[PDB]
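Remarks on the structure that follows.
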Protein chains: 2
Amino acid sequence: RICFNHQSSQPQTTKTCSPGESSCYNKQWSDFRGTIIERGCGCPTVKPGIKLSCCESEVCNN
Amino acid sequence: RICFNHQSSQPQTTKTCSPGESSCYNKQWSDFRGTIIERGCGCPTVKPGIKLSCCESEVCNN
């Protein structure tokens, strides 16, 4: 699996996940400065108030 | 949990999920009509090739 791993609106970047990993994630929240987007491989545990989306296809998390 | 449940490009509609349900899903494939999107509560398994995204926040599955 290949997932995007770039932050917010930064130029797209990707990363090769570990073998067996089928998911990518999109973690969104707003801090004092508004919306922030984090992306990567897997489907991590997230804090309350954090919007988490997990998808199962190549670079599905933009 | 509230999730969208409208198909493809129809007007947005929502559904209140069963208690105990915290996920919403977006399932996408294609047919003669174009890109088909199914939305709902939960996080189903899909046939290989079908794009699936699951999210854990209100109306997160547009």
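The residues of chain A that appear here are 22-83 by Swiss-Prot count, in order.
According to its header, the structure was obtained by X-ray crystallography, 1.5 Å.
Using the three backbone atoms N, Cα and C, a Cβ is placed for every residue, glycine included.
Reduced to three states, the DSSP call for A:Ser29 (mutagenesis position) is coil. Around A:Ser29 (mutagenesis position), the C-beta neighbours below 8 angstroms that are at least 6 residues distant in the chain are A:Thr56, A:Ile57, A:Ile58. In Swiss-Prot, a mutagenesis experiment is listed as A:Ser29 to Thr, annotated with the note 780-fold decrease in potency of inhibition of Torpedo marmorata acetylcholine receptor.
A:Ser30 (mutagenesis position) is surrounded by 8 other CB atoms, counting those within 10 A of its CB over all protein chains shown. According to Swiss-Prot, the mutagenesis experiment A:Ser30 to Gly carries the annotation: 8.8-fold decrease in potency of inhibition of Torpedo marmorata acetylcholine receptor.
Sequence-distant neighbours of A:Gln31 (mutagenesis position) (same chain, six or more apart, CB under 8 Å from its CB) are absent. Quoted from Swiss-Prot for the published mutagenesis A:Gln31 to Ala: 210-fold decrease in potency of inhibition of Torpedo marmorata acetylcholine receptor.
Record note (Swiss-Prot), mutagenesis A:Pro32 to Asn: 2.2-fold decrease in potency of inhibition of Torpedo marmorata acetylcholine receptor. The unchanged residue is displayed.
In the three-state DSSP reading, A:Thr37 (mutagenesis position) counts as strand. One mutagenesis experiment named in Swiss-Prot is A:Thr37 to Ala, and its note says 2-fold decrease in potency of inhibition of Torpedo marmorata acetylcholine receptor.
In the three-state DSSP scheme, A:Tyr46 (mutagenesis position) falls into the strand class. The mutagenesis experiment A:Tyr46 to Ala is recorded by Swiss-Prot, whose note states: 3.7-fold decrease in potency of inhibition of Torpedo marmorata acetylcholine receptor.
According to Swiss-Prot, the experimentally introduced change A:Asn47 to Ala is described as follows: No change in potency of inhibition of Torpedo marmorata acetylcholine receptor (identical to erabutoxin b). There are 22 other Cβ atoms within 10 Å of the Cβ belonging to A:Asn47 (mutagenesis position).
One entry in Swiss-Prot concerns the mutagenesis experiment A:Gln49 to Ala. Its note says: 1.35-fold decrease in potency of inhibition of Torpedo marmorata acetylcholine receptor. The number of other CB atoms found within 10 A of the CB of A:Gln49 (mutagenesis position), across every protein chain shown, is 18.
Annotation of the mutagenesis experiment A:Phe53 to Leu in Swiss-Prot: 7-fold decrease in potency of inhibition of Torpedo marmorata acetylcholine receptor. A:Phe53 (mutagenesis position) falls outside any helix or strand according to DSSP and counts as coil.
What Swiss-Prot says about the mutagenesis result for A:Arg54 to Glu is this: 318-fold decrease in potency of inhibition of Torpedo marmorata acetylcholine receptor. Of all Cβ atoms in the shown protein chains, 6 besides its own fall within 10 Å of the Cβ of A:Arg54 (mutagenesis position).
Within 10 Å of the Cβ of A:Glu59 (mutagenesis position) there are 18 other Cβ atoms, across all protein chains. For the recorded site, A:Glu59 (mutagenesis position), the DSSP three-state label reads strand. Swiss-Prot lists A:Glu59 to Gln among its mutagenesis entries, and the accompanying note reads: 1.4-fold increase in potency of inhibition of Torpedo marmorata acetylcholine receptor.
Here the residue is the original one, while Swiss-Prot reports the published mutagenesis A:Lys68 to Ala with the comment 32-fold decrease in potency of inhibition of Torpedo marmorata acetylcholine receptor. The 10 Å shell around the Cβ of A:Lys68 (mutagenesis position) contains 8 further Cβ atoms across the protein chains shown.
All protein chains considered, the CB of A:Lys72 (mutagenesis position) has 17 other CB atoms within 10 Å. In the three-state DSSP classification, A:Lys72 (mutagenesis position) falls within a strand. Here Swiss-Prot describes A:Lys72 to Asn as a published mutagenesis experiment; the accompanying note says: 2-fold decrease in potency of inhibition of Torpedo marmorata acetylcholine receptor (identical to erabutoxin c).
For A:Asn47 (mutagenesis position) paired with A:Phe53 (mutagenesis position), the C-alpha to C-alpha distance reads 19 Å. Within 10 Å of the Cα of A:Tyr46 (mutagenesis position), the following mutagenesis positions from the list A:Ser30, A:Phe53, A:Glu59, A:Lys68 place their own Cα: A:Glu59. Candidate mutagenesis positions A:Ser30, A:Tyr46, A:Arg54, A:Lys68, A:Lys72 yield A:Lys72 as lying near chain B, with Cβ-Cβ distance under 8 angstroms.
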